[PDB]
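Chemist: One structure coming up, written as structure tokens, with questions to follow.
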Amino acid sequence: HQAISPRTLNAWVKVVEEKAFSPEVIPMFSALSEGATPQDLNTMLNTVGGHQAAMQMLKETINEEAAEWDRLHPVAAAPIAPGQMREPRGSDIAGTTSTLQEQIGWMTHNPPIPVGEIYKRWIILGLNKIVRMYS
Amino acid sequence: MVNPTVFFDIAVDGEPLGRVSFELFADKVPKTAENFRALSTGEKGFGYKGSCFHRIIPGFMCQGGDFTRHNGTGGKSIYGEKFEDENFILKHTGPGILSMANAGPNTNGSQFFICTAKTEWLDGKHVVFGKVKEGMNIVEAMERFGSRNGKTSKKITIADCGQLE
């Protein structure tokens, strides 16, 4: 496991700073974020300075997708069996209440729960919201 | 006595296995104790008689109490609603401890588990409310029907249950 690189990141920072929120941002975000864990995705978003209102639209989509994920994935009875991972909640997938190894476990269980791919999907939905507002 | 005693007569695919009794610590967690008590006598018109131990994990625990859906997604408290974690004063100190299963903080319903090992990491997430008095060897027998994921190999049911004295 490798936590994102200053370069793929300085790239994203420059994509967002020039191309604004033109549709091009979305394919780029998908490339720059291949195999990312939720924590990597959040560090890429957190690096984006300013564009406060757009960032709040993104957050609103993330919060809404996380709540839907919860709605459609009831919390299994605890206590969790030893050598088992609890199932991820929405907040876990968005990386606010999960750890990186936990993220990694999920991505690596057999079968896997692809938390990175799921959160990335929520992120892209929010990016589409931004793009349709600003362009 | 302040602390009631409850029995479960356990059967395996209808055949009698034996009886397990519990002391309930009403003197420490009276609201959690009383739910389990009342569910064990059937006095509310519903409860544990005929329900099963749907999840049994060897060297961990035996879980039951879902008498509404029989698979871990159901159960209900006598309180008309899931109830809060009363306290976490009592700890999971070894085999025989009786504690509440839940689905997060302050979601106690009817589901419970009997520990078959020390499970200290559960302290502060499950409310401990009783201990096996007699029949620990029956709980030990029950675990032989379990599996790493908890699926049981035969139907382990509470064929009868009630309050002693």
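Quick reminder: no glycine exception, Cβ is built from N, Cα and C everywhere.
Pasting the relevant annotations from Swiss-Prot:
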type: DOMAIN; residues: B:7-163; note: domain 'PPIase cyclophilin-type'
type: MUTAGEN; residues: B:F60 to A; note: Loss of ability to stimulate MAPK/ERK phosphorylation
type: MUTAGEN; residues: B:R69 to A; note: No effect on peptidyl-prolyl cis-trans isomerase activity. Reduced interaction with BSG/CD147 and ability to induce leukocyte chemotaxis
type: MUTAGEN; residues: B:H70 to A; note: No effect on peptidyl-prolyl cis-trans isomerase activity. Reduced interaction with BSG/CD147 and ability to induce leukocyte chemotaxis
type: MUTAGEN; residues: B:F113 to A; note: Reduced ability to stimulate MAPK/ERK phosphorylation
type: MUTAGEN; residues: B:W121 to E; note: Loss of peptidyl-prolyl cis-trans isomerase activity
type: MUTAGEN; residues: B:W121 to H; note: No effect on peptidyl-prolyl cis-trans isomerase activity
type: MUTAGEN; residues: B:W121 to F; note: 75-fold decrease of sensitivity to CsA
type: MUTAGEN; residues: B:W121 to A; note: 200-fold decrease of sensitivity to CsA. Reduced ability to stimulate MAPK/ERK phosphorylation
type: MUTAGEN; residues: B:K125 to R; note: Loss of acetylation and interaction with TARDBP
type: MUTAGEN; residues: B:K125 to Q; note: Acetylation-mimetic mutant; no effect on its interaction with TARDBP
type: MUTAGEN; residues: B:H126 to A; note: Loss of peptidyl-prolyl cis-trans isomerase activity and interaction with HCV NS5A. Loss of ability to stimulate MAPK/ERK phosphorylation
Chemist: How big is the Cα-to-Cα gap, in Å, between B:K125 (mutagenesis position) and B:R69 (mutagenesis position)?
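Modeler: B:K125 (mutagenesis position) to B:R69 (mutagenesis position), Cα-Cα distance: 23 Å.
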Chemist: Using C-alpha atoms only, work out the spacing between B:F60 (mutagenesis position) and B:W121 (mutagenesis position) and round it to an integer in Å.
Modeler: 12
Chemist: At a CB cut-off of under 8 A, do any of the mutagenesis positions B:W121, B:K125, B:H126 come close to chain A? List them or say none.
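Modeler: Correct list, in sequence order: B:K125, B:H126.
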Chemist: Could you check which of the mutagenesis positions B:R69, B:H70, B:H126 is the closest Cα neighbour of B:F113 (mutagenesis position)?
Modeler: B:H126
Chemist: Ten-angstrom check, please: count other Cβ atoms within 10 Å of the Cβ of B:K125 (mutagenesis position), all chains counted.
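Modeler: Its Cβ shell of radius 10 Å holds 17 other Cβ atoms.
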Chemist: Using Cβ-Cβ distances, find the residues under 8 Å from B:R69 (mutagenesis position) that belong to the same chain and are at least 6 apart in sequence, listing them in sequence order.
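Modeler: Looking at Cβ-Cβ distances below 8 Å from B:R69 (mutagenesis position), excluding near sequence neighbours, one finds B:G75.
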Chemist: Within 10 angstroms of the C-beta of B:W121 (mutagenesis position), what count of other C-beta atoms is obtained when all protein chains are considered?
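Modeler: Other Cβ atoms found within 10 Å: 11.
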Chemist: If I take the alpha carbons of B:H70 (mutagenesis position) and B:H126 (mutagenesis position), what is the distance between them in whole Å?
Modeler: 20
Chemist: Per 10 Å Cβ neighbour count, which of the mutagenesis positions B:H70, B:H126 ranks highest?
Modeler: B:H126
Chemist: Looking only at B:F60, B:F113, the mutagenesis positions on record, which one has the least crowded Cβ, with the fewest other Cβ atoms within 10 Å?
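Modeler: Among the mutagenesis positions B:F60, B:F113, the sparsest Cβ neighbourhood within 10 Å belongs to B:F60.
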Chemist: Three-state secondary structure of B:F113 (mutagenesis position) from DSSP?
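Modeler: Assignment for B:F113 (mutagenesis position) reads strand.
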